[PDB]
Amino acid sequence: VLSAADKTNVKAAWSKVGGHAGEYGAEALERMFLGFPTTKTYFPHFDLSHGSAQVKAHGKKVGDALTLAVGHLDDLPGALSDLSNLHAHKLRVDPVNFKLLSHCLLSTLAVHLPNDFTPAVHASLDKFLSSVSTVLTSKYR
Amino acid sequence: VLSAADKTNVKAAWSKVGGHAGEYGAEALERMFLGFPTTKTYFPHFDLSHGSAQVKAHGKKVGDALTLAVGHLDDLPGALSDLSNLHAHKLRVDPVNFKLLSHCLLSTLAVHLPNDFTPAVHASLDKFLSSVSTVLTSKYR
Amino acid sequence: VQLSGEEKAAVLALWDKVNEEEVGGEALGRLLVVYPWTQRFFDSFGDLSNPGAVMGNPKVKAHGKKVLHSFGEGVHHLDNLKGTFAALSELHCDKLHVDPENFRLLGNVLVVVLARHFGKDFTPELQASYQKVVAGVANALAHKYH
Amino acid sequence: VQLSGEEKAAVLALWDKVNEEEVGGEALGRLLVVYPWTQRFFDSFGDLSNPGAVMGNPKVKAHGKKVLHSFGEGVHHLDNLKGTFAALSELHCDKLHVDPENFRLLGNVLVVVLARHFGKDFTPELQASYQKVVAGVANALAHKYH
Ligand code: HEM
Ligand code: HEM
Ligand code: HEM
Ligand code: HEM
């Protein structure tokens, strides 16, 4: 999907995330809910308070999907097909919200991996998150 | 690139554009320059007055590239590779401007083909123009 | 908004010819078909599964007419858009939670529909004025947002 | 902007710790690297071909510092952002022709840089306040636009 250099950067950065993907996913969701309140409307059935068990559990699922994506960079549409249907056809998530979550994920990575979050890695991760977002909204396309 | 139904719609609509692609390309550029003045900064070497010979000539090139794209819907990146380099690497065109030109092209098609510009065809053409725009900005990606 | 006297007269003259029912129904219908995520906000209107269902749905036509009527109020009050849309901004942000990017999308769809109805009379110059109007309305509706 | 008294105090307290040179240089540099089309506006700064060249370029650092200083003026004048940035809005629209979408991009980059410098002290709550600030600055800079 991305350029060779970007894939290298993305796989390397994600290795440093390692087992924290779920925790970072949960924190990114918290940042999104507080920073961009319009996003809360997709989760009426969730307790969105800090330390919510549902947010933690959901962040794990988000983190696991991103880990899956990093392992299938040359075939994102195939690997994320089920999620594309869910987000575009069932949930009808407004595409702007993917940009918001992406920003919150990058913010979260900067907080926790400040020495690894270099300009080059930042750039590659942005491209990666945009590619994932494109796949998840591809039924609108 | 697109769904089968979209490709069908796009090829059909473009057949109705036929030999007017260049004229529509020129008009779309005029609408963009007047409606969105920030775009004029990419064309300092052009006389941007109405009926400008350079705008007419440039619209023909734009129309021809779109016609080429319609003929290569299953391989847009390959068919438009040269243009992707020009727009992203040489000219550094801000991606927002592709959305503006796309809107001006749809406006132009609505003016001239009001009976053919149905909701379904509108939707397919929007997807087509977005796909082309994605390819032309892919070096930023 | 920031329009010359000649531009304002041309904008108002076109509005005299706008059928708010026909144009409004068409604009909202096209929004729902072209940008399908917007269907999420209108689930109470029933079947919106295919273009045919959308374009002929009576609630879409009726709501589209209300939207266009509101646009009309903006056109006739270009010097106080913020005040004209204050209540509607509150509604769209606090109650409906519509992302403001969608106001621009609807405004652009409206312009495409005007182009389709008026043809060559919708000149590049007139479109340019209407782009200022729809941006102005979009900005006024986004006012009470975070 | 629309901030509570407790939020405003927290925003101001963080700014006391912001090195405008370090943060500003980093923010502008990241903008140029991550969103390469923005390089078009800064051709007079010389070589911007690779991350290494960008991040160490003295003009990038100096200009970044000016940008952050201007952000600082906004932070200390949250009740009159439009007035504080009026001249700068004119400059960016009339002279430079920068699309306003890029103001939001720079604001978000700034937030990512604050996160990187402050770590766990840049809490989700504090980030939420800073998102309001950068949106407010972005909107104030877009004021004189068409
Ligand atoms: C990087 C982008 C994203 C990824 C990888 C992602 C991933 C996922 C995954 C893996 C699930 C399945 C959870 C399960 O099976 O229990 C899910 C569900 C869901 N997602 Fe996303 N998501 C993304 C962005 C978004 C955004 C931007 C929104 C809306 C703001 C959103 C809203 C939802 C909702 C409402 C569900 C259903 C949750 C439930 O009912 O339990 N997602 N997402
Ligand atoms: C549908 C999207 C577009 C297509 C298919 C397209 C197509 C083309 C083509 C075929 C050329 C080559 C002209 C030649 O060889 O003489 C060209 C050049 C150029 N394009 Fe685009 N273009 C698109 C959008 C844009 C946008 C949005 C901008 C900026 C607002 C832009 C700015 C330019 C400029 C400045 C040149 C060089 C013109 C010259 O120096 O003569 N294009 N484009
Ligand atoms: C030009 C921009 C728009 C204008 C001028 C506008 C105007 C209006 C008006 C006049 C109403 C009726 C107020 C009432 O209920 O008393 C309304 C309601 C509503 N609007 Fe908008 N609107 C705009 C854009 C949008 C967009 C982009 C969306 C979502 C994609 C949206 C979603 C809704 C919904 C869901 C309602 C309530 C419908 C109901 O009664 O169930 N609006 N709007
Ligand atoms: C937070 C948003 C921004 C703020 C607060 C800001 C602030 C400033 C300030 C204080 C100046 C110096 C004014 C002077 O020349 O006296 C300036 C100049 C400039 N800005 Fe921005 N700016 C912002 C965003 C941007 C963006 C997004 C771009 C383009 C991508 C941009 C492009 C420029 C350029 C090209 C100059 C002139 C540099 C020169 O002297 O050659 N600015 N800005």
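Heads up, chain A uses Swiss-Prot numbers, so what you see runs 2-142.
Per the header: X-ray crystallography, 1.6 Å.
Note: Cβ is positioned from N, Cα and C throughout, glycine not excepted.
For the natural variant A:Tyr25 to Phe, Swiss-Prot gives this note: Exist in both chains. The structure shown keeps the original residue. Around A:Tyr25 (variant position), the same-chain residues six or more apart in sequence whose CB sits under 8 Å from its CB are A:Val18, A:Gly60, A:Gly64, A:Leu106, A:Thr109, A:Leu110, A:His113, listed in sequence order. According to DSSP, A:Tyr25 (variant position) sits within a helical segment.
Taken from Swiss-Prot, the feature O2 binding site applies to A:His59, supported by sequence analysis. Cβ neighbour count for A:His59 (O2 binding site): 17 (other Cβ atoms within 10 Å of its Cβ, all protein chains included).
Same-chain residues at least 6 positions away in sequence with a Cβ under 8 Å from that of A:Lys61 (variant position) are, in sequence order, A:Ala22, A:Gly23, A:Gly26, A:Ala27. According to Swiss-Prot, the natural variant A:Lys61 to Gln carries the following note: In fast chain.
Around A:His88 (heme b binding site), the same-chain residues at least 6 positions away in sequence with a Cβ under 8 Å from its Cβ are A:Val94, A:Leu137, A:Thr138. Summarising the annotation, Swiss-Prot assigns heme b binding site to A:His88.
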